[PDB]
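Student: The structure that follows is given in the form of structure tokens.
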Amino acid sequence: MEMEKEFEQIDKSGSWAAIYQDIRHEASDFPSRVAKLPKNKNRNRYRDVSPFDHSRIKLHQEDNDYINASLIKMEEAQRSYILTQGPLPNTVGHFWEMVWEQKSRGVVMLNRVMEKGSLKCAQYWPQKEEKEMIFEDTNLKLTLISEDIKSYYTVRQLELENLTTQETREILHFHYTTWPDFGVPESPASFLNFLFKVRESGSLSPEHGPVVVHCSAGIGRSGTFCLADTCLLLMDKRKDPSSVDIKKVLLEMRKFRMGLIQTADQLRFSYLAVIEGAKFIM
Ligand SMILES: CC(=O)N1C[C@H](Oc2ccccn2)[C@H]2C[C@@H]1CC[C@H]2O
């Protein structure tokens with residue numbers, strides 16, 4: 001069955017809610033014992049969103065190695081992603097420590113700092129060249145180098161300095177700024193254009209550490225980004241592009257972080273994204 005006819009039949013049938021609940025029912029359940037330790041309560045944004053112990057990113061410190069972040073490793077596609085929550089006021093230094101230690105080239109942000117009149121993550125990068133940020137708890141300095149503001153996204157060049165060794169690296173910040181406060185975008189054209197801007201940068205390539213991807217919880221919009229990227233890469237690698245099963249790829253990804261794709265509308269949008277992508281990709 002051709003992906004876009006399961007979708008046209010799910011649409012003809014309006015069964016999106018039924019498909020989505022079948023995924024929720026078959027998803028992996030692994031322990032998250034480190035996330036639930038009392039010493040870590042102020043390191044979690046949402047009580048119901050935690051990294052599994054087996055796939056969690058460890059900070060390189062003896063004090064407390066915990067961050068709300070997971071390694072998604074896709075064996076057949078040969079892609080890895082780190083999915084994390086939007087940083088909290090007390091975890092902005094941990095966030096940049098992780099980017100440093102994992103050798104990431106890119107950070108992908110899919111939310112605004114304020115949405116629906118409430119704060120969805122800390123202001124964790126500098127807004128002016130001449131006002132740099134210092135994270136005293138992790139010994140890092142972060143400077144804004146340049147900013148390119150477009151209609152659907154902004155790309156920033158940042159300089160991260162390890163103050164312990166005086167090594168520096170260039171980090172690219174890819175900020176999708178137009179996801180609506182409610183629901184999903186009507187067309188996937190701008191999100192797809194955005195995905196191909198991150199690829200073109202080198203940030204997803206095996207010469208670097210994994211890309212860091214976040215939204216507010218790091219499971220819904222973040223899940224949509226990695227699911228569309230991996231499905232399109234599998235369609236380019238395999239003999240029969242029609243063999244790629246988006247529901248099976250999503251369940252593989254849910255072995256590494258809980259809750260990826262938060263709504264039936266995010267599942268339909270993911271299908272739409274890979275359909276138009278593949279209409280021009282095979
Ligand atoms: C319809 C559309 O605009 N798309 C954008 C994108 O194509 C590229 C490739 C390289 C550089 C820029 N855009 C994606 C998804 C979809 C179709 C083909 C697929 O590669």
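Think of each number as a place in line: the chain as shown, counted from 1.
Header lists the method as X-ray crystallography, 1.7 Å.
Every residue, even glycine, has its Cβ placed from backbone N, Cα and C.
Mutagenesis annotation in Swiss-Prot: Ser50 to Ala or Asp, described as No phosphorylation; the structure shown retains the original residue. According to Swiss-Prot, the experimentally introduced change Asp181 to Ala is described as follows: Substrate-trapping mutant. Summarising the annotation, Swiss-Prot assigns substrate binding site to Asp181, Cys215, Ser216, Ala217, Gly218, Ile219, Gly220, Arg221, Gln262. One entry in Swiss-Prot concerns the mutagenesis experiment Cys215 to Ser. Its note says: Catalytically inactive mutant; abolishes sulfhydration. Taken from Swiss-Prot, the feature active site, phosphocysteine intermediate covers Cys215.
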Student: Please give the maximum pairwise Cα distance, in Å and rounded to a whole number, for the substrate-binding set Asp181, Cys215, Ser216, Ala217, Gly218, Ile219, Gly220, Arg221, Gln262.
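Tutor: Among the residues the record ties to substrate, max Cα distance equals 16 Å.
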Student: Could you state the CA-to-CA distance between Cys215 (mutagenesis position) and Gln262 (substrate binding site) to the nearest Å?
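Tutor: Pair distance, Cα basis, whole Å: 12 Å.
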Student: Using CB atoms and a 10 A radius, I'd like the single residue among the recorded positions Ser50, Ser216, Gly218, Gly220 with the highest neighbour count.
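Tutor: Of the recorded positions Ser50, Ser216, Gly218, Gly220, the most buried by Cβ count within 10 Å is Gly218.
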Student: Please tell me which one of the recorded positions listed here (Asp181, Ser216, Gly218, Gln262) sits closest to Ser50 (mutagenesis position), measuring Cα to Cα?
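Tutor: Result for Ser50 (mutagenesis position): the nearest of the recorded positions is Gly218.
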